[PDB]
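Colleague: Here's a structure for you.
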Amino acid sequence: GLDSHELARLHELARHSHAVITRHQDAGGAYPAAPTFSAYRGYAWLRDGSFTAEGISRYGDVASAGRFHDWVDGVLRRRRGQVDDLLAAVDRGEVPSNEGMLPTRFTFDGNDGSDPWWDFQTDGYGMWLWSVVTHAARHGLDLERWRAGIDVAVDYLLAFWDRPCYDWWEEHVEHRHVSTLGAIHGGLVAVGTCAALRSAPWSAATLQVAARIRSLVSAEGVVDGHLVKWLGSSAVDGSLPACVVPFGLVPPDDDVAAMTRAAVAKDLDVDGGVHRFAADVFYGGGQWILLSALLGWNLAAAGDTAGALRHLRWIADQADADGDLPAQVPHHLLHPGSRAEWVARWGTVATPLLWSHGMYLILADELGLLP
Ligand SMILES: OC[C@H]1O[C@@H](O)[C@H](O)[C@@H](O)[C@@H]1O
């Protein structure tokens, strides 16, 4: 579905995506989120990093992806005691506050980069489980390399999956977000269906909890045939297609999958650029590369190759003169009056965003375009 002009440009953007991710990877293995964006400099997120790692793994850079997994594993093994203490607190009937939970931002040396009172999130731990299992399966690797870190993440998620937390967008701590539940589900199903992990003590529990997640989403996370942004809402969010591919709450051909893709397209997709959610005021609520990629990936998986390609083309059109992809662009803004204050406070939008490049690589690979 691409002519020679397009193929050459998409291949170049794929090469550049690999280069900019691997050039910015820290010496210790972490992928930074946004190396030139002042507010985020020096920090890694498991969400951004896991999708970045999946793009890199698909591209075939086994060494780079493995160094990311090494970094995450080591960071998590260092939290074995913190997690054990949280679990012991629960067993005494003393549920830990958000302030005591595992962090969202990490420094490259594995310390808390932010205070979880202000940004407590569980999705990234689920994403990491999905990512490391998927990588190991793809490349025929022994998961024992990363198993003790996997164990920490699994124990944590089995205890805390059903807690309210901030969403992927670091908002609304009181709610339970369907793409957060979806990320956890994806990670738990990945480990619970992995033959190499068949004897883990938590093996059965992971699939039972994944079923509990699906029960909760069925009860409170579906309205008018589509997934919704958080349990008990009516709105959609551009992250919701992740609950189809890759996280697997429903197959790509399920009616809920189709309806969710359609609702996201109708409510949030403007000319191929997907907004996060209707109420979004961050930088005025622009169009996010990673969300267009996510929708494209989902369209490809459902057999809508043309729709996938349209989103791939839109993403490529957002690359700057160096090939770098921003987090978002302002061609359409949901709340334009809100934009200038974000720019005054934090500067211009993060570019490159490694996750943008990682998602580009995933979609390109889905469409058979990795050179
Ligand atoms: O890139 C780091 C973080 O930036 C935030 O603005 C986004 O809402 C998160 O989804 C992302 O993980």
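We number chain A the same way Swiss-Prot does; the residues here are 9-379, in that order.
Note that Cβ sites are derived from N, Cα and C of the backbone, with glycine treated the same way.
Annotation source Swiss-Prot lists substrate binding site at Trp125. Taken from Swiss-Prot, the feature active site, proton acceptor covers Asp175. Per Swiss-Prot, mutagenesis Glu178 to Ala is noted as: Loss of glucohydrolase activity. Taken from Swiss-Prot, the feature active site, proton donor applies to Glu178, supported by a curator's inference.
How about a rundown of where these features are and what they're close to?
Modeller: In three-state terms derived from DSSP, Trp125 (substrate binding site) belongs to a helical segment.
Remark: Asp175 (active site, proton acceptor) has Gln129, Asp131, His183, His185, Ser187, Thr188, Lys237, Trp238, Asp245, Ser247 as non-local neighbours, by Cβ distance under 8 Å and separation of at least 6 in sequence.
Within the same chain, the residues at least 6 positions away from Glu178 (mutagenesis position) whose Cβ sits under 8 Å from its Cβ are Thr112, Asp127, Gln129, listed in sequence order.
A coil conformation is recorded for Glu178 (mutagenesis position) in the three-state DSSP classification, outside any helix or strand.
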Colleague: Taking the recorded positions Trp125, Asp175, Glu178, which residues show a Cβ-atom distance to ligand 1 below 6 Å?
Modeller: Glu178
Colleague: Can you check which residues sit near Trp125 (substrate binding site), meaning Cβ under 8 Å from its Cβ, same chain, 6 or more apart in sequence, and list them in order?
Modeller: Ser105, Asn106, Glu107
